[PDB]
Amino acid sequence: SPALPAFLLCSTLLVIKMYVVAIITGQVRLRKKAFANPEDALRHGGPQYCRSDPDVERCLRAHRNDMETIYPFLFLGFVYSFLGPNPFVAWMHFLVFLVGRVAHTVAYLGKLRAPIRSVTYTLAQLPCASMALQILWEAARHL
Amino acid sequence: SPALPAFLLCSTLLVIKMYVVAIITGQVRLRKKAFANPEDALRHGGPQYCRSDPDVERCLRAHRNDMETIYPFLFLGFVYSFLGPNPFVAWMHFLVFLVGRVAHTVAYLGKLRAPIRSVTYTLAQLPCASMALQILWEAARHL
Amino acid sequence: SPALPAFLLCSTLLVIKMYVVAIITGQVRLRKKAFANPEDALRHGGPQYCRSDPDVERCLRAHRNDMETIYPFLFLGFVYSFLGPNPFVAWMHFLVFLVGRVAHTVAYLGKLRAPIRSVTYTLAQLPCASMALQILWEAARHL
Ligand SMILES: O=C(O)[C@@H](c1ccc(OCc2ccc3ccccc3n2)cc1)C1CCCC1
Ligand SMILES: O=C(O)[C@@H](c1ccc(OCc2ccc3ccccc3n2)cc1)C1CCCC1
Ligand SMILES: O=C(O)[C@@H](c1ccc(OCc2ccc3ccccc3n2)cc1)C1CCCC1
Ligand SMILES: CCCCCCCCO[C@@H]1O[C@H](CO)[C@@H](O)[C@H](O)[C@H]1O
Ligand SMILES: CCCCCCCCO[C@@H]1O[C@H](CO)[C@@H](O)[C@H](O)[C@H]1O
Ligand SMILES: CCCCCCCCO[C@@H]1O[C@H](CO)[C@@H](O)[C@H](O)[C@H]1O
């Protein structure tokens, strides 16, 4: 598929981007001394450190939003790649998603003013919606 | 694959169904004035609106359950499609999952009496379990 | 693909492992009488049972970590299988992930001392990182 290399590049970068969030989460837990498990807290200073922290919670929300958005893209974009779309159009779909999602993480973890984060979220969803509809038509017509 | 069009139809509809939940979540946050981020709250009335809401939490639980169930289906159903199953049997697997999952969201967000939601959850898991076992046998025998 | 049977075996076992966590979660909710929904609580003893429980929360954290790690593997490992890697090397990637993830669930739900869980988490991520980089190179060179 001509679109597949671009899809695999963008998707893998987004998986790596999620791994970055996972690592940041751990770093914040250690720095802020905020653990979700007693066994963790007892290792890292005592039971008083089994507690919630706003920065940790923020990291978790960013990671969750990633899972809600990037995982569908992994599916939709893979299938879309094999439908034989216009190369440039396909690239635009993938680039809008990649840029939008990277911007989303920056806006979330960087605590940027509203509605920057929400805009990046919505924007990145648009190529996903587009791919979804295209797959729907292709699937339905092949029934 | 003869089963693949039906799989792609059901899967894409389920992705769209998850997007519907994502949009509803936002609508409920705005209507109930309940935001998870201070930057959101300050935009939408003040810091007192950085708060939890039962309806918002319900939306999040529905979306989470979707991610726990639909994402495995996206994987299992794709692989299963290429194993050359009986067309009608394959359709039944996909339809049970689709109907069960749509019913699940309705039961969750509609606050239907127990155990309606839990039944739909369990029911929809059954075709997934079936596909999983079939893939296990095929994979193992090809080792 | 020569690596594909091993990938499909390990992946399906991990999906089943996640289903086990889902079932355990339900069992713990019923045993500890801790429900997230009023409709559930009213069915199972009264409104006082709409409450949080540490064991339930632990189950949810284990399931969430699974979704953060196993879902990327489902994607990365599938693509990696088609890149024509060394059979034994591919097997090692998949086995390290499988063993690491099973150990992770045991360490989490079994409340094993730190840093056993965190080590298993980190260890299992290493083959994923490896596959991600390999896909990046292949994708980039095919642009
Ligand atoms: O939740 C936990 O178990 C801990 C924890 C432990 C390890 C973490 O990143 C590993 C990781 C994540 C992603 C990777 C991607 C590629 C390669 C290695 C990777 N490695 C994060 C949190 C925290 C709580 C106690 C101490 C920190
Ligand atoms: O969490 C947030 O960032 C906000 C928010 C912002 C946007 C939302 O839906 C976008 C969306 C979702 C799914 C889509 C699927 C297809 C096409 C467009 C799509 N667009 C939801 C919540 C809420 C908090 C502050 C205001 C609401
Ligand atoms: O959250 C809920 O809806 C309930 C609930 C209900 C059912 C559950 O496992 C089903 C399941 C899960 C995974 C499967 C995998 C294969 C085959 C059947 C499978 N079946 C768990 C929790 C709990 C709250 C009220 C009572 C328990
Ligand atoms: C893909 C991973 C991107 C990580 C984005 C990290 C954004 C760091 O941005 C930082 O955010 C802080 C608030 O959290 C601010 O105090 C700093 O001014 C800002 O530099
Ligand atoms: C795929 C998306 C399906 C959305 C299902 C929304 C269900 C709306 O159902 C509504 O639920 C309310 C309680 O929340 C009740 O007050 C109403 O009687 C009922 O109509
Ligand atoms: C793939 C699913 C694996 C489930 C792992 C369950 C681990 C059970 O392990 C149990 O944990 C208890 C604490 O929770 C301890 O009291 C027990 O000593 C221990 O046997």
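Chain A is numbered as in Swiss-Prot; shown residues: 10-152, in order.
Yeah, the Cβs are placed from backbone N, Cα and C, and that goes for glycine too.
Feature annotations, courtesy of Swiss-Prot:
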BINDING   A:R38, A:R73, A:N74, A:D75, A:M76, A:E77, A:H113, A:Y117, A:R126, A:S127, A:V128, A:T129, A:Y130  glutathione binding site
MUTAGEN   A:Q36 to E  Keeps about 40-50% of prostaglandin-E synthase activity
MUTAGEN   A:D49 to N  Loss of prostaglandin-E synthase activity
MUTAGEN   A:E66 to A  Reduces protaglandin-E synthase activity by 50%
MUTAGEN   A:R70 to A  Slightly reduced protaglandin-E synthase activity
MUTAGEN   A:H72 to A  Reduces protaglandin-E synthase activity by 70%
MUTAGEN   A:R73 to A  Retains partial of protaglandin-E synthase activity
MUTAGEN   A:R73 to L  Loss of protaglandin-E synthase activity
MUTAGEN   A:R110 to T  Retains 17.8% of protaglandin-E synthase activity
MUTAGEN   A:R110 to A or S  Loss of protaglandin-E synthase activity
MUTAGEN   A:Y117 to A  Loss of protaglandin-E synthase activity
MUTAGEN   A:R126 to K  Loss of prostaglandin-E synthase activity. Transforms prostaglandin-E synthase activity to prostaglandin-F(2alpha)synthase activity
MUTAGEN   A:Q134 to E  Keeps about 40-50% of prostaglandin-E synthase activity
Nearest-integer angstrom distance between the alpha carbons (Cα) of A:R73 (mutagenesis position) and A:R126 (mutagenesis position): 14
Chain B neighbours, taken from recorded positions A:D49, A:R70, A:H72, A:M76, A:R110, A:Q134 with C-beta distance under 8 angstroms, are A:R70, A:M76, A:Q134
Which of the recorded positions A:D49, A:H72, A:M76, A:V128 have a Cβ lying under 8 Å from any Cβ of chain C? A:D49, A:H72, A:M76
What recorded positions among A:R38, A:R70, A:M76, A:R126 are found with a C-alpha within 10 angstroms of that of A:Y117 (mutagenesis position)? A:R70, A:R126
Let me know how many other Cβ atoms fall within 10 Å of the Cβ of A:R38 (glutathione binding site). 19
Site of maximum Cβ density within 10 Å, from mutagenesis positions A:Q36, A:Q134: A:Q134
For A:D49 (mutagenesis position), which residues in the same chain are close in space, meaning a Cβ under 8 Å from its Cβ, but six or more apart along the sequence? A:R38, A:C59
Can you tell me the CA-to-CA distance separating A:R70 (mutagenesis position) and A:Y130 (glutathione binding site), as a whole number of Å? 13
Return the members of A:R38, A:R70, A:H72, A:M76, A:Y130, A:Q134 (the recorded positions) with CB less than 6 angstroms from at least one atom of ligand 2, or none. A:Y130, A:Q134
Which recorded positions out of A:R38, A:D49, A:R73, A:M76, A:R126 lie by ligand 1, going by a Cβ under 6 Å? A:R38, A:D49
Other C-beta atoms within 10 angstroms of the C-beta of A:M76 (glutathione binding site) total 19
